[PDB]
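Q: Quick one: the structure is below, questions incoming.
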Amino acid sequence: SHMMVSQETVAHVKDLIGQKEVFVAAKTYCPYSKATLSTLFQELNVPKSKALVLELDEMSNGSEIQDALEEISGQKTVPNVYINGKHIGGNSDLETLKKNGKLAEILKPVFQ
Ligand SMILES: *SC[C@H](NC(=O)CC[C@@H](N)C(=O)O)C(=O)NCC(=O)O
């Protein structure tokens with residue numbers, strides 16, 4: 001579908017992003033996504049209750065969600081991470097924020 005992704009799907013994806021503090025469009029096969037999930041949930045202990053992780057490969061409309069996410073930011077890759085309104089981007093971006101110390105600042109409201 002790609003750029004044919006509907007307003008409705010895109011609106012729905014925005015709703016999903018807003019549903020939990022931590023949003024990750026993931027792919028179980030994607031190493032960077034496994035890294036991101038590991039970082040958020042294992043290393044940084046983000047409670048799963050505070051996250052929505054969409055395994056796009058496990059979703060029948062996972063492709064359309066990816067397309068929606070691409071419309072929303074331009075990002076074509078997984079993982080696609082949002083935290084508290086912030087489009088973090090992919091794993092390498094998460095990594096930069098982790099090292100920056102900014103990820104912790106971003107996550108502060110999450111643990112609260
Ligand atoms: S692993 C799947 C792949 N993801 C990336 O190349 C991520 C980019 C990287 N800098 C990061 O997130 O740190 C990908 O999304 N390939 C295309 C697809 O259709 O999924």
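Sequential numbering from 1, following the chain as shown.
Each residue, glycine too, has its Cβ placed from N, Cα and C.
Not my notes, these are from Swiss-Prot:
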- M4 to V (Swiss-Prot position 35): Loss of the cytoplasmic isoform (MUTAGEN)
- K27, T28, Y29, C30, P31, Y32, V78, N91, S92: glutathione binding site (BINDING)
- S92 to D (Swiss-Prot position 123): Leads to decreased oxidoreductase activity (MUTAGEN)
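If you look at the structure here, what lies around each of the features I listed?
A: Around the Cβ of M4 (mutagenesis position), the same chain contributes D67, each under 8 angstroms and 6 or more positions distant in sequence.
DSSP classifies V78 (glutathione binding site) as coil under the three-state reduction. For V78 (glutathione binding site), the same-chain residues lying six or more positions away in sequence with a CB closer than 8 A to its CB are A25, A26, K27, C30, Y32, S33, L56, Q66, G90.
For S92 (mutagenesis position), the number of other Cβ atoms no farther than 10 Å from its own Cβ, over all displayed protein chains, is 12.
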Q: I'd like the Cβ neighbour count for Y29 (glutathione binding site), meaning other Cβ atoms within 10 Å of its Cβ, all protein chains included.
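A: There are 11 such Cβ atoms around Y29 (glutathione binding site).
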Q: Whole-number answer please: how many Å between the C-alpha atoms of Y29 (glutathione binding site) and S92 (mutagenesis position)?
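A: That comes out at 17 Å between the alpha carbons.
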